[PDB]
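So the structure is just underneath, and the comments pick up after that.
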Amino acid sequence: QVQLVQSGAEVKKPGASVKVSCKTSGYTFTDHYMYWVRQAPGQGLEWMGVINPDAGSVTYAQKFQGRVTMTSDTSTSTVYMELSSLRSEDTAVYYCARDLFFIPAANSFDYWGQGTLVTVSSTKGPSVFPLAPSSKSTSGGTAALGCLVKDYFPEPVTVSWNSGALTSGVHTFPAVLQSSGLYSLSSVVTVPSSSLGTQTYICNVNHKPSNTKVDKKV
Amino acid sequence: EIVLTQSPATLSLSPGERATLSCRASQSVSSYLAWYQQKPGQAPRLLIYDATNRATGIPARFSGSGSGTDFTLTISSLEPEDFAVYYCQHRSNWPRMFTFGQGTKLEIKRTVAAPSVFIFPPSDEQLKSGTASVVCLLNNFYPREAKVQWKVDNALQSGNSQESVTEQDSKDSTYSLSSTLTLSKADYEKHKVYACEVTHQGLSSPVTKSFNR
Amino acid sequence: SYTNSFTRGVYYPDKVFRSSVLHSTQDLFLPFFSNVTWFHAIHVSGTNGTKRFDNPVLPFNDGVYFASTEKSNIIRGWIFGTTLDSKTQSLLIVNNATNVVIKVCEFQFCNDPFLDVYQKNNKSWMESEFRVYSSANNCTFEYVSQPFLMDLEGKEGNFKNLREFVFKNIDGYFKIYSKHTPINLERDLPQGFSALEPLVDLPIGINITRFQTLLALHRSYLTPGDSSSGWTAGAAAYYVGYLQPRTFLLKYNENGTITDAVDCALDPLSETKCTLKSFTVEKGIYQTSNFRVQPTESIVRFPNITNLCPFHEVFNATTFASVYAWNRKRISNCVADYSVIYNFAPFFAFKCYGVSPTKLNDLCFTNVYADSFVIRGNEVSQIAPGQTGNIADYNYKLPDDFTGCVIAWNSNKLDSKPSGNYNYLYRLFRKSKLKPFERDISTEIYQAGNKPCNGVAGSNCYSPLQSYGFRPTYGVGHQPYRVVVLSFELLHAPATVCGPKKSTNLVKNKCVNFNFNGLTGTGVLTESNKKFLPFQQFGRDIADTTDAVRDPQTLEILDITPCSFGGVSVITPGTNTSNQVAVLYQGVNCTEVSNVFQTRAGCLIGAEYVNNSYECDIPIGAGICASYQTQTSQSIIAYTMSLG
């Protein structure tokens, strides 16, 4: 089955170059065109661009027009894309897409890859802060417990409660880019007021790029 | 280039009915258009290509039509796995400049839920670090329509608040909103009363939760 | 006789609209203040009484400025031709009543094309009798032109009818120009500026070196007593001009019309206004060397052709595969020459669906995919953008954007064989519909209905192959036709196949504009024995001027000498005062081509050296100073500046 495998994550710096590969499989990489599309967080597909599997017949976009080089390779059947001079507005998820037509023509994109979250910032360490509800915040007999994680740019964090034992009413908000250049989100869970003080709730924070695991008791 | 613009951009319907999302253009693209489907958390799949014929691996409920400068998709019956974001793209022949639009989100129609307003003062552990962040919680409510107001000693504050809205839950079709007002320790200790005003369609009157330091 | 055309001979070169611009183009115009061949077409009556008239064979070098002052029907035709002996296509523009019969036919009509007026006011009558022509041969082109190619005449005391026609010898079109303008005086010369708009453009091509005018005979009754001496006042007088290649500077108005023009050549004031781009010229030197006229020819193209792309073996080979296994051959890293294709055989359908066949060599292409395959005889057009055929839907299919060609021909001589013809197939049975440029070389058994056919095929199952029986006795419709589609993809990339750049035959010893391998300029090309390095292509002198360039063609060395004649300068006292000007050829001893005085810097042509001394108005050089004074009726004088 045709399954286009791409790379994983990739962090960079302003004014640099990132090499993202997207290997082909299943079909003979000599007849079907390949396109490279960008998906920004919250926005939609932005740029086109085709790379010929056989020769260096490429067609870059109008927005970039010179700052991207899409090479070809028939040895391992893998495409490449090296965007130069990454700015603070190029952080997005790059995809690789094939076409339903053959080498000469091109109608649309049918087979897509898996994406590659390329970002541009400075790495640092995370930090967790517990959010405790007040005594007067008990409305409707229910209570909400939260944990405010901060100072972490990447977002692979999966805030679990009691090592995943508590799953009902758990809401994980998306990360928001603060002014300091570091993302931060909070995770809230609605619990009955009768369970306050009797049951122990611990929010588990795990950050794989920094290898940091912090369990904060509420 | 051809500025593909979609008028609705928000088609709130119910599972079972039919949907019609339009994506018009300027130049004659009667036979040059494509339809996609991008679910949150994966890659966009091909819905309808060539704007007239059906794609492969697509159920029979997806039926497209249109010609000239006005196109629309005619879904037969909405399913829970159909609520996603759809796009449109034309195939320019000589200048390869494939452009996209903005996207139309397909929501689930239910009853008007009331937002549960909760406010959380910053803990002493965060205050010891020199930073203060007050979190105002807005969970289980109808499509995000609750502008969050932050009043500090009856003075309206703006520019220092950040809002985060989750996706539509698959269990009860509700949303969650969290507003975080970031203030310094000195500015936090300078004032006493902090309030979070919530104004939503499901609320007959603005509900404001406040606490005293 | 001769006359002087002051500012007449300007027309619109191109059809592009322009407003408030001063563009300078290089075309064949009429130079201002020339000697137009004035011919008074009147009746000539001798002493014996024999009627005669002048009708010489005027040569049509490159164009004429034929004007006419006919009253009603004196000049209503023209004749063109270089042989006039039934060898080349002629041009009889019969300007009959209410219509114009433009006939381009090759025949020898006569030697003296006489024709009377016959002013019959009947709506159904033919005035052009059979006395002008006598032969009838195959005509290549003709036209009706319902709007008659003749200006409207006026009837007044002194307001007469004035009209002129500008013709050229362009191989593309005849470039017929026409314009009417009424005169205001009856005894004054027609001094004025009147541009001519393109009326018609006949797409005919034939060599024309001579021409002949068609006057009116009108000798029904001579009426003796009043016209004994032929004529006294004058019926009409046609002018005969000759166009010359010049660089005319045209000034368009706000509404998009030419109100004036600058010769930029052969005239000192025009050359000054051209090199300064200002009408009111100030008192300066304004050097304009190596830029005066220099019209000789036009040779501009890219030499050094190279290895031709492997277009062969795709239009002529041993055996082409069927649509089952249609061969593909991409072409890159070469320059395509679409000229050897037609030489193969007379084709059947040269319908390029993306571009024009005459425009294939004007743009670059990334990679052309040559796909050849043999098909039946009744499906030569089924393989086209948007066609649902049994061999175009389950086999090689073209998309809705095929920017290539469908070049095909007949192969009833090479692929024909008096046998069962089991060489080709078409595979009519296919599961799904083949996408554009899809090649299926599989031989799996087809299965329409529910019938297990793993081992063999039965009635419900079929085989994806069928013998394409091409019997030699079969006529058109069942013959083998070889079709090759050159898929022209459009990708902005380092394209290779741009076009077959083929220069001219390296003209030398002639001051023409040279453009060889990028470098463009002007000057003369002379012979030089310089031994340049094998990798050096361009040459420069000590003054950074192109003195010699290596021929990109076969090994030959040329020498580009500018001919700068030292330095041509020109002095203008200002158009506000007068228009008399003078030229100073700095670096000339008055021998390398009017008042002539040799100065210490050059030859001043157009001024006289006065022994007196005045204040230096215009600095000439080396103490010489010129001015515009009222010498006892004003002209530019030359004198030595007074130091005190």
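Just so you know, the numbers here start at 1 and follow the chain as drawn.
Header entry for method reads electron microscopy, 3.7 Å.
Backbone N, Cα and C define each Cβ position, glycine as well.
What Swiss-Prot notes for the natural variant C:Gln26 to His (Swiss-Prot position 52) is this: In strain: Omicron/EG.5.1. Looking at Swiss-Prot, you'll find the natural variant C:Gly49 to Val (Swiss-Prot position 75) noted as follows: In strain: Lambda/C.37. In Swiss-Prot, the entry for natural variant C:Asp54 to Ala (Swiss-Prot position 80) states: In strain: Beta/B.1.351. The structure shown retains the original residue. While the structure shown retains the original residue, Swiss-Prot records the natural variant C:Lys120 to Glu (Swiss-Prot position 147) with this note: In strain: Omicron/BA.2.75. C:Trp125 to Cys (Swiss-Prot position 152) appears in Swiss-Prot as a known natural variant, with the remark: In strain: Epsilon/B.1.427/B.1.429; when coupled with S13I induces resistance to NTD antibodies by changing disulfid bond in positions 15-136 to 136-152. Record note (Swiss-Prot) on the natural variant C:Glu127 to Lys (Swiss-Prot position 154): In strain: Kappa/B.1.617.1. In Swiss-Prot, a natural variant is listed as C:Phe130 to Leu (Swiss-Prot position 157), annotated with the note In strain: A23.1, Omicron/BA.2.75. One natural variant named in Swiss-Prot is C:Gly469 to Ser (Swiss-Prot position 496), and its note says In strain: Omicron/BA.1.
Annotated features, which come from Swiss-Prot, shown on the structure.
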residue  : record           : DSSP (3 states)
C:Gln26  : variant position : strand
C:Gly49  : variant position : coil
C:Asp54  : variant position : coil
C:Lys120 : variant position : coil
C:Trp125 : variant position : coil
C:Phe130 : variant position : coil
C:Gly469 : variant position : coil
At 10 angstroms around each C-beta, which of the variant positions C:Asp54, C:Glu127 has the fewest other C-beta atoms nearby? C:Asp54
Distance between the CA atoms of C:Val593 and C:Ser594, in Å, given 19 unmodelled residues in between? 12
What is the Cα to Cα distance in Å between C:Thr632 and C:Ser633, where a stretch of 10 residues has no coordinates? 7
On a C-alpha basis, identify the one among C:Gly49, C:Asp54, C:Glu127 that is nearest to C:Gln26 (variant position); the candidates are the variant positions. C:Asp54
How long is the line from the C-alpha of C:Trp125 (variant position) to the C-alpha of C:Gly469 (variant position), rounded to the nearest angstrom? 64
Cα-nearest neighbour of C:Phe130 (variant position) within the listed variant positions, C:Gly49, C:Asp54, C:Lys120, C:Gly469: C:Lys120
Any same-chain residues 6+ apart from C:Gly469 (variant position) with CB under 8 Å of its CB? Would you list them in sequence order, or say none? C:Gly420, C:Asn421
Run through C:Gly49, C:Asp54, C:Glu127 for me and report the variant positions whose CA is within 10 Å of the CA of C:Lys120 (variant position), in sequence order. C:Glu127
Of these variant positions, C:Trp125, C:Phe130, which scores lowest on Cβ atoms within 10 Å? C:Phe130
With every protein chain in view, what's the tally of Cβ atoms within 10 Å of the Cβ of C:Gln26 (variant position), excluding that atom itself? 15
Any idea what the Cα distance is from C:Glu127 (variant position) over to C:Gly49 (variant position), rounded to a whole Å? 27
So if I measure Cβ to Cβ from C:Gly49 (variant position) and keep only same-chain residues at least 6 apart in sequence, which ones fall under 8 Å? none
CB neighbours of C:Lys120 (variant position) within 10 A? 11
